[PDB]
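Asker: Quick one: structure below, then a few questions.
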Amino acid sequence: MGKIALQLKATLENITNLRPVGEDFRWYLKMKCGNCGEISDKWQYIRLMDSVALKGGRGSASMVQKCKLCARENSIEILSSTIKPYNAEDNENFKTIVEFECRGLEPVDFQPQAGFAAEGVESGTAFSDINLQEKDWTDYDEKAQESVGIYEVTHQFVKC
Ligand SMILES: [Cl-]
Ligand SMILES: [Zn+2]
């Protein structure tokens, strides 16, 4: 078992409280088998709503997968109490937004897609259904009379 933090960085414009929303939120990841090193060929996602009870007091997992190359049964779990928003004050800094407990599947890449939400920095205008798949996003806050944006989204992994 190991924990891994996923840190986001983005440039924010007139936006705050940027966060994944809901138990159905999808963390799209490329995952590495911890025994044979095989990295998934396609993006896979994991979500809190898929939680499954592991046998024999081992706890739970968000995803269990038998490695196709070495037959190990590996798992990974999103830690829900570690999910944090990315705020106006975090602008352009890496910041941990979620942690995963890894039992033989470890993420080595991350693709933010849909399901994020955020709000106008002063207006509190709600923006939902934000898709970051392009790594840029723009909209207009009518209450603020300002453009809002999230640009140059990137990430990195910290082993905890
Ligand atoms: Cl998947
Ligand atoms: Zn393997």
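If you're wondering, the header gives X-ray crystallography, 1.9 Å.
Just so it is clear, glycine is given a Cβ too, placed from its N, Cα and C backbone atoms.
Copied straight from Swiss-Prot:
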MUTAGEN   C33 to A  Disrupts protein folding and solubility; when associated with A-36; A-67 and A-70
BINDING   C33, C36, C67, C70  Zn(2+) binding site
MUTAGEN   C36 to A  Disrupts protein folding and solubility; when associated with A-33; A-67 and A-70
MUTAGEN   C67 to A  Disrupts protein folding and solubility; when associated with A-33; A-36 and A-70
MUTAGEN   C70 to A  Disrupts protein folding and solubility; when associated with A-33; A-36 and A-67
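For each feature listed, report its degree of burial, its nearest neighbours and the pertinent distances within the displayed model.
Answerer: In three-state terms derived from DSSP, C33 (mutagenesis position) belongs to an extended strand segment.
Note: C36 (mutagenesis position) has non-local neighbours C67, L69, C70, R72, i.e. same-chain residues 6+ apart with C-beta under 8 A of its own C-beta.
All protein chains shown were included, and the count of other CB atoms within 10 Å of the CB of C67 (mutagenesis position) stands at 19.
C70 (mutagenesis position) has a Cβ environment of 13 other Cβ atoms inside 10 Å.
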Asker: For the Zn(2+) site given as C33, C36, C67, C70, which other residues of the same chain have their Cβ within 8 Å of the site's Cβ centre?
Answerer: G34, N35, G37, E38, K68, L69, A71, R72, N74
Asker: As a test of the contact definition, list every same-chain residue at least 6 positions from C33 (mutagenesis position) whose Cβ is closer than 8 Å to its Cβ.
Answerer: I39, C67, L69, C70, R72, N74, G104, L105
